[PDB]
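Visitor: This is the structure I want to talk about, given as structure tokens.
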Amino acid sequence: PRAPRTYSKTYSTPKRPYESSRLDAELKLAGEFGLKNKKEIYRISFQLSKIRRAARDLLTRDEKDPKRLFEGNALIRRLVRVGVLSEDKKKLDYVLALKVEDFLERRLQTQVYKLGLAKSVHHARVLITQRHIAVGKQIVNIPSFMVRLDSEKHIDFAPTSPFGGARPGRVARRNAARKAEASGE
Amino acid sequence: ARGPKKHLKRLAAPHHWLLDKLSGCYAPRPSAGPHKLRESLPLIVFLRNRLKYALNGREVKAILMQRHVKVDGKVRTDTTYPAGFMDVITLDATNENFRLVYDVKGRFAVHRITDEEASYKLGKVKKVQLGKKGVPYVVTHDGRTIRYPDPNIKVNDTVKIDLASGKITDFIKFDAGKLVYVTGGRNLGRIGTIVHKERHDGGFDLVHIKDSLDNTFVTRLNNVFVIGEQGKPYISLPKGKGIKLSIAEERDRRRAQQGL
Amino acid sequence: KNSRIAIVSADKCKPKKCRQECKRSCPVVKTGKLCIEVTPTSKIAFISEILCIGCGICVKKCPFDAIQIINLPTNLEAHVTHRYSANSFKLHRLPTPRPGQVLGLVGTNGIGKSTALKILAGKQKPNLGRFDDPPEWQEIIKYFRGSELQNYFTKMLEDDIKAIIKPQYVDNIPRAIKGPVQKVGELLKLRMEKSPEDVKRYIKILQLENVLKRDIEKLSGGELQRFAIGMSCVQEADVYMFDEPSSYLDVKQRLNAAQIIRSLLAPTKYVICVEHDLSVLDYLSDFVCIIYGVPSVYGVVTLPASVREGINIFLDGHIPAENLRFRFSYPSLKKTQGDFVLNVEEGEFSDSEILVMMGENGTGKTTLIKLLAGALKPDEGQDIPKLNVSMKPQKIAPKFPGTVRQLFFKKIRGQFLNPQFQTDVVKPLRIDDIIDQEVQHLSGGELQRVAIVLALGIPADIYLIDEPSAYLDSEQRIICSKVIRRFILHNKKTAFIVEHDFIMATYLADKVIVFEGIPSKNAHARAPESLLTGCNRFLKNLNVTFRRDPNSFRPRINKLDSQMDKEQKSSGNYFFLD
RNA sequence: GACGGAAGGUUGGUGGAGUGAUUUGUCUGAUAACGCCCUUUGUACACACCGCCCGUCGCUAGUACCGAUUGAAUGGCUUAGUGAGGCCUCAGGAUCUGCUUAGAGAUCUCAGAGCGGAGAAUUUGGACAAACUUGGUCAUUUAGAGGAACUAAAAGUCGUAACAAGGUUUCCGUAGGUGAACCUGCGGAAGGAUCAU
RNA sequence: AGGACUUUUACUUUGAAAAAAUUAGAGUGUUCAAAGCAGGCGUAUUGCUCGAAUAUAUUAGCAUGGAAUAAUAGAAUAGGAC
RNA sequence: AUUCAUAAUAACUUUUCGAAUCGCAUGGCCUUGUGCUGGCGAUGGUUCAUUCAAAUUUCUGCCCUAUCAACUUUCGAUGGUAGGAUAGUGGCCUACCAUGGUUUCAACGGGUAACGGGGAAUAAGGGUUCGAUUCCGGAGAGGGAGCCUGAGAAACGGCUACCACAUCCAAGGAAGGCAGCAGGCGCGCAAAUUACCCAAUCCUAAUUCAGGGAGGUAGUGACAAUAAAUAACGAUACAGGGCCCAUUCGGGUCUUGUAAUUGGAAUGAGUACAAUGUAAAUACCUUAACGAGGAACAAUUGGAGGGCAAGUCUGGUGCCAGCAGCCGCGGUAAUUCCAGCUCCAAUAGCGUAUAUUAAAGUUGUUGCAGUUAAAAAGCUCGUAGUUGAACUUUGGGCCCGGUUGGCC
RNA sequence: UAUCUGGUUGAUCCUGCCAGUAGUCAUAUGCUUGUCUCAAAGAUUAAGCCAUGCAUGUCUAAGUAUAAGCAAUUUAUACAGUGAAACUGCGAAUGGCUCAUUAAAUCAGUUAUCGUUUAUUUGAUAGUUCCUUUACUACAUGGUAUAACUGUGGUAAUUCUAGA
Ligand SMILES: Nc1ncnc2c1ncn2[C@@H]1O[C@H](COP(=O)(O)OP(=O)(O)NP(=O)(O)O)[C@@H](O)[C@H]1O
Ligand SMILES: Nc1ncnc2c1ncn2[C@@H]1O[C@H](COP(=O)(O)OP(=O)(O)NP(=O)(O)O)[C@@H](O)[C@H]1O
Ligand code: SF4
Ligand code: SF4
Ligand SMILES: [Mg+2]
């Protein structure tokens, strides 16, 4: 037998499942950004959790330490390239603060809506999950993504499928051919 | 378990062959050879993974079986032959020559060498005793015994070997003021000339070493192996020069300065 | 899924010593109904069959390990390779046409074997007990993937394994294909491709040298079974199948048939026999593969065994998987046709008694019967039957479209109305399906049993019977024979019985007439003498001998020459323990 | 609060006392207060003495333990006796095969005898040691005659032993007796109804 | 090169000696991600090219400073140090 | 550090080695003969080192149990002498001699549903539980014991016998082992196909050209994970914010929701030409030709008294049937039962068991409690164990001199 | 992501459990089931038993090939193209599988063999053996067999084997 392909779960469930404060507040996010499940929210809060604990572990050691410097600069720069944390607070103490809202803002589901063109966030999600849109030459079909700052200006419709160009589609084929042209025998 | 182990899995083999976890269960066990199992590097590993010439084992065998390539300027047709530290891999592919020397991270880089350097190699003398009929002899790290040596050559010293002939062209004594490479373990693939030696009765002579930046350290003498005189190394060193940069200098040079 | 049942007797299965825990801790015993019946006593623990739910709780906590646990045969919509529709026969496992060795395939009659063979050939394709769409090979492959036949069937799809089968029945092959020319001669030449030498070897080692100038229709079923096998053999093909080759043939001529089948096997070829055998399956096959179930309802095929071992398990019954139980006067007439001299001797054809015939195929036993009934002859003298003549045909491949019940109205069910046909078969193996259903689709032993009824059916006493063992096995043969004997002895009749089987002759016999002479030349019928001397006469000429299996009373043919064989040759006796 | 077969003769506002329950006010006959009834104590009751609850007795179901069985089966250990099998040796030499004085007529067996070598069975004695047979020995699940308990009781039968000085203050330790709670001695304690002449 | 002896410990900084895989973790285009150790780059026409780090790894054994805390002693028959 | 490497004498050998081996190209020479020399290898060859290892071995650590306090010493116990035996040291085993070795800082026995590690689960920190399982090491191939052969075995896809099971049979004998792959039976609460293939990654061989269920490739696969379709956009009729140029009385982008009223648009799931993929296919990734408007191509699984989020809605049942992890519901108006309406949770995934971690500061070293709630032993002595006053050189300077931050 | 909440009272505060709660590379089991990637999967009772098939064989320029094989040697009446079979030499002690026993034993880290075996690679390595090297037998290199093979069989049978 060969070595195992390693794995570990990304979502992390809450402790108290029925709570009035959490259920009401978390569902608003889901309604605004258009998240299908609570699992996605929990995933985002798990990544965020990992970042937080890492930052705490960096901060327990002294300043001007080899471990604290390097890791801090790379963590911070990772959080900058994705665009969650802006340029003003690049201090390592600020990454402890942060919030889930910023993370969901940085998802490609809503970055199409924040650009515009897709009207509603739900519509944008539909566009993404139905093979439309692209980061550059590379096509993307997944709502969750994290756009990497430089990628922002290159987001547009893909060459394949309409809006960008190419053929019309199925419904339009049926309207143009099976209905409109087929009237004349 | 009832005799020698012929098979060898991935994972059990050393980390410094850069063997990917997947794309196979097993690894090439190095054949019984000059060098040890864990330190050395198979020829297959040197071909398909490092140099990228061959893809499969098939291709490697087809390259080796037509002579062409040769360790120590000798046929060497077996697939998993242990090419270890400081060995000349002579190829007929556009007159290319290769020396196995350690890197910053304790690996075997594709370090090319001149046609003049291909003539000779080095070797750490491990013991010197009388053989039969009172004839003295030395033994290098790769088992290359040399009959009728110079009495100056004592244990722990280096010998320059001529390959074409089993002879001693030169010898270098073991002390400070010499360029001193270091193999084995934590400080593997570094150079710092020796500051001073330490005796310690009952084995293990920890030597003190001081690199060009004066970041001193200590290593065990068994893993220490010298090279040449101060500012005059008898072999051409690779990129890095046996210094070892910290992670800060790495993030300055290897992911900031080098970019377009 | 199965019916688990308990079993009891053992070596010192001691009820007196144990304080009977079986009784003490069984759930059925402790809820009214006595399943396990025992006491401190001299006998064994008695345990029921019908009651036992299964469980196995007594097994665990019986102090000695006397009581084992068995599983009985029952359908459970499991596997199902094919049905026909409903209230009909179904089949579950068709299997490993394992190559490089001949594969025996054994069972009591009307169990599926033939159907399975057809399925393997790719003529009558399976349907998984469903009413499939146009060529649904895909689905069936998916059903029997994860197993060998995936490869086999896919190969068949692109005819890279060419099909061939020896048919079940013999009378259909000459009638269906009306050839331009008969004989072995040209029709064999058109069939064969293989080579010139192998065919010579076959026809020569088949010890015929008879029917080289003669039409097939004239040939008796025995010399005809032989031809059928020859036509199957020489045909150039990848697959090879022999659906019941060794029926109504001589004991000597069976062995060499088997060894010609053997010829094909070795170099990456697959062979599949079916047979109801004595102990001649020792040479036919290497891999015996028993099938169990209920006749004409369901059939399940067990994974293959070694021949020796498999035959030995067929007898007792239980196996590593399941448990199928199992255990006045006439003158000297001189008769001719064209290429034959069929002479007969005078004899005493006594009242209220049987008469046993034996002989080599082509010894003239059969045409005699025709002439007695009515066909041709004589040029000088004969004795007409006193009693109303009753006849049995060998070449049975009949055609009465509609159903068997309709055809049964031509006889009558209301004579010696007390069992007769029910005493033949009714409780264990059943006759309901055989009494309904078409005769076109009926199998060997059941079709043969159709003709066994057409005998004690029309009002008649004097009886002509040749080859009832055709398409029957040790289960169906012996009881049937016993019933026949009970019929013709009790109510006063006379019957001329003719058998190739040893057990079906010797368990009945008393007066034994013996045929003698070479085929397509001569024929002499010797007078009825004792059972011993007559049988010796029958077998001295054929040059083969038997060995009674000491535990079970069962015949086992010898290996041409051997240590015991030579003693029998020198002594003379070919039948021990009368 | 309620009760006593114990002793004596209404309610919020604000404020204190308390972690509260709440109490104080709404009190000895002045002042943490300002504008049958009662008090104190005892309480295992709180649908509130008709209250709770303790046991002898009958009754369904289980539960372990004890165990008639000089149960039975399976295991490890072992007294005594027996011990195959190879392996090592003392022997043995069926047979095959070299040499030679020597046999036969000019790398020829024809007589044998010596000198050897290879060498199968069989074979004395050893160490190794699987087993087997007898006495046991301990352990283990495993049976289950009937015992002596314990529970789980939908609110039975006789009693009041405790919770009020439960109407013989209450228990502890032991001894004796009693059908049953228990009772009665001896010494102690009070988680007594006395912090006091 | 050395010979001669410096009461011994525990404690603790540093260092090696410290199999990979896993664990935390640096870069990366698995389309994101679990992953994986790939990949970037040219007139993508005979080529160029960084990287597969780093730490974690108690106890036990070694070498190594340090003398605080906690023990342990040479000298009161002075066959006691110079 | 040596009686070491090594040498030199006196010896013995029952005899180790010193190529009677094989292939490619065929020359270079000489007073010229099938003459003298001759390269490139392959495989053998004794010793020495090297490698692969192997075997023993130092110290240090392991799960519960004193209703397991004395064990080991007989035919080995601890030590010594001398031998034998091993590749070897050594009670490993002999003969003699000595009387030791272990231990309550817990030996010896018993249990373990105990192979040991690397690790896994949980996590504030400390911990507790698991580790048959993909790597290292060990052990065993039904139970034991013995042995041939090889460098290497006490080998089991080698052998030998005895025990237990169990096969063919002419009764004369003969052959057995899956805890390798795939399966069949048993036991089960519980687990997959008698499939293809050496193209990979290795390994073995006299070896680039063979063989390898080592392994790899499909299938079966809700054990676990990752991503993530289950529908978006308008128009019309409603209660509205009211916005764009602010020419306040011009028409519709954004709309907050409710409306089987309606018009197009975009797709997948799925069918499949082709190609890719591959040892060869199946998938994936691609993509011609097709494939959404409702019983369409419909998503459930648990709940709705409190804990815990959501119902005092509608009918049946009437302490019955039942629900209920806990408290408790049901005696005829049930916000707990049975259904239906509507709602809530999680959402291609939820519920139910048993084990376990956290919360459990309900094991507590960090970090519990012991007047009355469970708990301080009747009291004292006393060995082990644990702990145990202070006191035995600080200060002062002189320079040399690196690290912090700002005028320079 | 250092968290609690209902259950004993008429109401209170406590000790103290009970139940809830989330996780599980810990399993089963119920219902439901479209896609992609990725995947453990007869361990737990039972190291209980197993039909049957398969899992270790092995060739180059280079050990032995009058196969009475194939296709021909066109350099071959020494073989000297290819090459089944067998002999020889290696391999079969690696692997893969399971965990039953086993508690200072295995085991980890850590030394040591100046108490040793080590096939094979790897590098070195015996000109002195006709011990009468004065004839001594050939060293232009010599003897003993024996499988495959041809043919005669034995047994019911196994990758049983007997003679010649
Ligand atoms: N086409 C058909 N229609 C109806 N019934 C059929 C058909 N084919 C077979 N059967 C039944 O299936 C049973 C078994 O068929 P088959 O395999 O031919 O029997 P069998 O076992 O070969 N008999 P035999 O060869 O004599 O032992 C028979 O009893 C028939 O009644
Ligand atoms: N007209 C004819 N000419 C030549 N031969 C014929 C003719 N008719 C029949 N025969 C054959 O003559 C033979 C007589 O033998 P017959 O009595 O049939 O033997 P049988 O009992 O059938 N034995 P079996 O073959 O084992 O059944 C048969 O085999 C017929 O085939
Ligand atoms: S079977 Fe077991 S229990 Fe039933 S009787 Fe025989 S022994 Fe006693
Ligand atoms: S088997 Fe099941 S049923 Fe038949 S006896 Fe034993 S227990 Fe009673
Ligand atoms: Mg049939």
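Note that chain C is numbered according to Swiss-Prot, with residues 4-330, 354-604 shown in order.
Cβ from N, Cα, C; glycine included.
Sharing the feature lines straight out of Swiss-Prot:
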type	residues	note
DOMAIN	C:7-39	domain '4Fe-4S ferredoxin-type 1'
MUTAGEN	C:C25 to S	Not viable in aerobic conditions. Lethal; when associated with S-61
DOMAIN	C:46-75	domain '4Fe-4S ferredoxin-type 2'
MUTAGEN	C:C61 to S	Lethal; when associated with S-25
DOMAIN	C:70-320	domain 'ABC transporter 1'
BINDING	C:110-117, C:385-392	ATP binding site
MUTAGEN	C:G224 to D	Lethal; when associated with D-225
MUTAGEN	C:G470 to D	Lethal; when associated with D-471
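Buried or exposed, and what's around them? Tell me for each listed feature.
Guide: Neighbour density for C:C25 (mutagenesis position): within 10 A of its CB lie 26 other CB atoms from the protein chains shown.
Taking H, G and I as helix, E and B as strand and the rest as coil, DSSP gives the domain '4Fe-4S ferredoxin-type 2' (C:46-75) the counts 4 helix, 7 strand, 19 coil.
Long-range C-beta contacts of C:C61 (mutagenesis position), restricted to its own chain and to partners at least six residues apart, with a cutoff below 8 Å, comprise C:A9, C:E24, C:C25, C:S28, C:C29, C:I39, C:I70.
Under DSSP, C:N112 (ATP binding site) is assigned to coil, being neither helix nor strand in the three-state scheme. With a 10 A radius on its CB, C:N112 (ATP binding site) counts 22 other CB atoms from all the protein chains.
For C:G224 (mutagenesis position), the number of other Cβ atoms no farther than 10 Å from its own Cβ, over all displayed protein chains, is 23. The DSSP secondary structure for C:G224 (mutagenesis position) is helix.
Sequence-distant contacts of C:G470 (mutagenesis position), defined as residues of its own chain at least six apart whose C-beta falls under 8 angstroms from its C-beta, comprise C:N112, C:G113, C:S117, C:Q171, C:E247, C:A496, C:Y497, C:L498.
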Visitor: Applying a 10 Å Cβ distance cut-off over all chains shown, what neighbour count does C:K116 (ATP binding site) have?
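Guide: The answer is 26.
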Visitor: Could you state the whole-number distance in Å separating the C-alpha atoms of C:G385 (ATP binding site) and C:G224 (mutagenesis position)?
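Guide: Between the Cα atoms of C:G385 (ATP binding site) and C:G224 (mutagenesis position), the distance comes to 14 Å.
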Visitor: What whole-number Å value do you get for the CA-CA distance of C:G110 (ATP binding site) and C:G224 (mutagenesis position)?
Guide: 24
Visitor: List every residue in the same chain as C:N387 (ATP binding site), at least 6 positions away in sequence, whose Cβ is under 8 Å from its Cβ.
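Guide: In sequence order, the residues whose Cβ lies under 8 Å from that of C:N387 (ATP binding site) (at least 6 apart) are C:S223, C:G225, C:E226, C:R229, C:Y251, C:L252, C:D253, C:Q256, C:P545.
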Visitor: Given C:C25, C:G110, C:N112, C:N387, C:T389 as the recorded positions, which ones have a Cβ positioned under 6 Å from some atom of ligand 3?
Guide: C:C25
Visitor: Rounded to a whole angstrom, what is the C-alpha distance between C:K391 (ATP binding site) and C:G224 (mutagenesis position)?
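Guide: Spelling it out, the Cα of C:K391 (ATP binding site) and the Cα of C:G224 (mutagenesis position) are 12 Å apart.
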Visitor: For C:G110, C:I114, listed as binding-site residues, tell me which one has the smallest number of other Cβ atoms within 10 Å.
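Guide: Candidates: the binding-site residues C:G110, C:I114. Fewest Cβ atoms within 10 Å: C:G110.
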Visitor: For a quick check of packing: other C-beta atoms within 10 Å of the C-beta of C:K391 (ATP binding site), how many?
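Guide: Result for C:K391 (ATP binding site): 23 neighbouring Cβ atoms inside 10 Å.
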